[PDB]
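Peer 1: The structure is given below, and queries will be raised subsequently.
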Amino acid sequence: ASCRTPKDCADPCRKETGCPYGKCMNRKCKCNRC
């Protein structure tokens, strides 16, 4: 998972949790796994 923007992890997060949420760190990717 590599993002460019916060909502860019929405694609991986949609794989991770299934929800198109999340945030992108300076050079990291985060999802809102809830």
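Quick reminder: no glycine exception, Cβ is built from N, Cα and C everywhere.
Heads up, here are the entries from Swiss-Prot:
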type	residues	note
MUTAGEN	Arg14 to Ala	Increase in selectivity for Kv1.3/KCNA3 over Kv1.1/KCNA1 (>2000-fold more selective). Very weak decrease in inhibition of Kv1.3/KCNA3 and important decrease in inhibition of Kv1.1/KCNA1. No change in ability to suppress lymphocyte proliferation
Peer 1: Does DSSP put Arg14 (mutagenesis position) in a helix, in a strand, or in coil?
Peer 2: helix
Peer 1: Does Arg14 (mutagenesis position) have same-chain partners at least 6 apart in sequence with Cβ under 8 Å from its own Cβ, and which are they?
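Peer 2: Result: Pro20.
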